Amino acid sequence: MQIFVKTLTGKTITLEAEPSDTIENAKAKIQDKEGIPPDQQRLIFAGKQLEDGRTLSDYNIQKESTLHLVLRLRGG
């Protein structure tokens with residue numbers, strides 16, 4: 001799937017993932033692009049706060065669907 005997330009800084013990051021992938025994994029993939037450890041990340045999906053240990057599927061990110069990720073930095 002094509003994942004798009006906007007950072008606190010308005011930066012668009014594009015990632016590849018499946019519904020089966022975890023939120024934790026998604027954060028790790030973002031880190032590789034953002035440079036910010038998952039510890040400092042606050043990732044929200046369609047206004048709903050994401051929990052670690054969950055899947056993307058659990059939040060209705062199904063195959064060939066879309067995502068609505070809003071990412072903030074801790075301290076911001």
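According to its header, the structure was obtained by solution NMR.
Positions of Cβ are set from backbone N, Cα and C atoms, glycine also.
In the three-state DSSP reading, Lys48 (mutagenesis position) counts as strand. Listed in Swiss-Prot as a mutagenesis experiment, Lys48 to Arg is described as follows: No effect on HLTF-mediated polyubiquitination of PCNA.
Cβ neighbours of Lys63 (mutagenesis position) (same chain, under 8 Å, six or more residues apart in sequence): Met1, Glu18, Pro19. DSSP classifies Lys63 (mutagenesis position) as coil under the three-state reduction. What Swiss-Prot says about the mutagenesis result for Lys63 to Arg is this: Abolishes HLTF-mediated polyubiquitination of PCNA.
For the mutagenesis result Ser65 to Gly, the note given in Swiss-Prot is Phosphomimetic mutant that can recruit PRKN to mitochondria.
In Swiss-Prot, the entry for mutagenesis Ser65 to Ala states: Prevents phosphorylation in case of mitophagy. Impaired translocation of PRKN to mitochondria. The structure shown retains the original residue. Taking all protein chains in view, 11 other C-beta atoms sit within 10 angstroms of the C-beta of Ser65 (mutagenesis position).
Mutagenesis annotation in Swiss-Prot: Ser65 to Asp, described as Phosphomimetic mutant that binds and activates PRKN; the structure shown retains the original residue.
In the three-state DSSP scheme, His68 (mutagenesis position) falls into the coil class. Other C-beta atoms found within 10 angstroms of the C-beta of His68 (mutagenesis position) number 15, with every protein chain shown included. The mutagenesis experiment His68 to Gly is recorded by Swiss-Prot, whose note states: Loss of DTX3L-mediated polyubiquitination of histone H3 and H4.
One mutagenesis experiment named in Swiss-Prot is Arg72 to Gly, and its note says No effect on ADP-ribosylation. Long-range Cβ neighbours of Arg72 (mutagenesis position) (same chain, at least 6 residues apart, Cβ-Cβ under 8 Å): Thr7, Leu8, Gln41, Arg42, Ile44.
Quoted from Swiss-Prot, the note on mutagenesis experiment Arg72 to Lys is: No effect on ADP-ribosylation, when associated with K-74.
Quoted from Swiss-Prot, the note attached to the mutagenesis of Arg74 to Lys states: No effect on ADP-ribosylation, when associated with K-72. Counting every protein chain shown, 11 other Cβ atoms lie within 10 Å of the Cβ of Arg74 (mutagenesis position).
According to Swiss-Prot, the mutagenesis experiment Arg74 to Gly carries the annotation: No effect on ADP-ribosylation. In the three-state DSSP scheme, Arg74 (mutagenesis position) is classed as coil.
Non-local neighbourhood of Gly76 (mutagenesis position): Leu8, each in the same chain, at least six residues away, with C-beta under 8 Å from its C-beta. Annotation of the mutagenesis experiment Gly76 to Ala in Swiss-Prot: Loss of ADP-ribosylation.
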> Given the mutagenesis positions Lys48, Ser65, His68, which one's Cα is the least distant from that of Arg74 (mutagenesis position)?
Replying inline: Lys48
